[PDB]
Each structure stands twice: as structure tokens, then as C-alpha cells.
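Worksheet: the structure to be examined is printed underneath.
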Amino acid sequence: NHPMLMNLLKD
Amino acid sequence: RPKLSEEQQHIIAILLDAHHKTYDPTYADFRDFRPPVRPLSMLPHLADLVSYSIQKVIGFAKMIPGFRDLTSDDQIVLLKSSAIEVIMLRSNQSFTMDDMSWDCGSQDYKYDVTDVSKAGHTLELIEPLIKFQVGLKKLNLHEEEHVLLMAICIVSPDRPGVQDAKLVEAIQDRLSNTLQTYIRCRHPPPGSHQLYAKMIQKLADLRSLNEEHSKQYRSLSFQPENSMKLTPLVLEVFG
Ligand SMILES: C=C1/C(=C\C=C2/CCC[C@]3(C)[C@@H]([C@H](C)CC#C[C@H](O)[C@]45C[C@H]6C[C@H](C[C@H](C6)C4)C5)CC[C@@H]23)C[C@@H](O)C[C@@H]1O
């Protein structure tokens, strides 16, 4: 449940 | 004879550049933020400033050597817990001891204790925050040390929620050995006097600041009226 953070972290 | 290896110099060079890619000492993007007012008058602007800065911190983190080998869950827990710390740390670059204020290029973007309390903080946070900024500024870190400290801060194995503590520890160890070795080979006396241990202590001050920060956030949160005024990255990261 951290889509923004997870999106900023992806390659 | 402690020698700064090729790998350690590469590590340093990466983190310098990673910092240069994510800290704009022009402060140009600040016009994009909701504007500052000088009843929680600063909360919208500072929410935005912090939101922006979380983004930069995330970009810096991604370039830390070995960080991309973590699970994306571990990456997440490490940023959620360190973000506010890394922001207090990076902010040292704009903090000035003249005024004990953070000076980002113009009077609009110059932030003092009245502004911070105008976002809902008491001397509970502000007093140890300023003492932290003062003590860090007085270390006069080389930029090399500043960037290592930020990275060591992010890749801490003891953060709540950490799954693979061994991997986080192995990455941070390579960064601390790089820092320790750099101080030895490149930081002249007397500045270098117990500089490592002084740096680690700043990380303890940041943990305590983090704790206080959680309290005050959780308090500010329980009014939706205020939470409304934040950004969705801030809600996600600090909630
Ligand atoms: C950011 C940075 C800068 C200054 C940092 C400052 C001075 C302004 C006040 C800040 C941002 C301090 C804040 C107010 C401390 C805090 C906090 C809470 O988490 C808070 C309080 C309210 C409501 C939430 C979002 C936002 C405003 C932060 C939670 C900590 C660091 C302080 C400028 C520049 O160097 C970029 C760097 O990246």
C-alpha cells in the first residue's frame, strides 16, 4: 500500500 | 596503512553526483509550491517543500551503491523511516548560523523558527532541531562526508519493518568503512578529531528528532482539516 513511493523507486 | 580503495573512491564519486542531481542549490522549483504566509499559515508551503524534498531524497537513495539490490519492500521501509531525517540532514546545506534560519535564496524562501512553529511545531521539536543544525554545521563536513552520512542514514538495518537486516547491514558497512577511511586519508587534523563518532552521534540525534517528529505529525494528523492541506506523497510517507 505505497504506490507513489513504489513508483518513484522503480527503475 | 588505511588506503582509500578504487571502489571507495567510486562510491564517493557516485554519491557526490547523486547529490548534485538531487539538490538544486538555485532553489528554482520553490516558486511551484503553494506560497508562504507570514493560525498554521506556513503549513501548505512547508508541506510542499517537504514533499518535493522527499522526492529528491528518494532519487538520491536510488543511486546509493547496493541500494537497488534490496527488496522493494526494504527500500520502502528504509525511506519511510529515514525521509524526515535525511531532510533535516540535507537542509544543513541551506541552514545559516547568522540567523539560525534556513536561507533558500530569497526572503520568501528563508525559514526561521517562527515559520516552523507556524506549521504546528512547538519547542519540543524546534529546539533540538536547531541544536542539531548548529552542531552539524560546526562539524564543517566536506561534501564527501555529508553525502556519506545521508546514505548511511538511509541504509540503517535497525529501522522498523526491515526484513533482510543482514543485507542492509552489509551495504551500510561498505558506506561506513568508506566514510571512516575517507576521514583518515583526507580530513586534516584537527577537524578530523573523532569526526566519525561525532557523525554517528548526529544519527542518534536524528532518531530522537524522528520520534518527536512522529508525535507531532500524529497529533497534527488527527484533525482532517490539517491533513487535507498536505500532499498525497507526505500522507503516504508519514502515514
Ligand atoms: C527541506 C529542505 C530545506 C529546509 C528544511 C527545513 C527548514 C524549513 C522547515 C523544515 C522543513 C523542518 C520541518 C518543518 C520539520 C517538520 C516536520 C513535519 O514532518 C511536518 C510538519 C508540517 C506538516 C507535515 C508536512 C511538513 C509540514 C512537515 C509534517 C525540518 C527541516 C526544515 C530547504 C533546502 O535546503 C532543501 C531541504 O531539502
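Residue numbering in chain A adheres to Swiss-Prot, whereby the residues present occupy positions 641-651 in order.
How was it done? The header gives X-ray crystallography, 2.0 Å.
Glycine is no exception: its Cβ is also placed from the backbone N, Cα and C atoms.
Annotation note: A:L645 (mutagenesis position) sits in a helical segment as assigned by DSSP. Cβ neighbours within 10 Å of A:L645 (mutagenesis position), excluding its own Cβ and spanning all shown chains: 21. For the published mutagenesis A:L645 to A, Swiss-Prot gives the following note: Impairs interaction with ESR2; when associated with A-604; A-607 and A-648.
In Swiss-Prot, the entry for mutagenesis A:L648 to A states: Impairs interaction with ESR2; when associated with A-604; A-607 and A-645. The structure shown retains the original residue.
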Neighbour count (Cβ, 10 Å) for A:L648 (mutagenesis position):
18
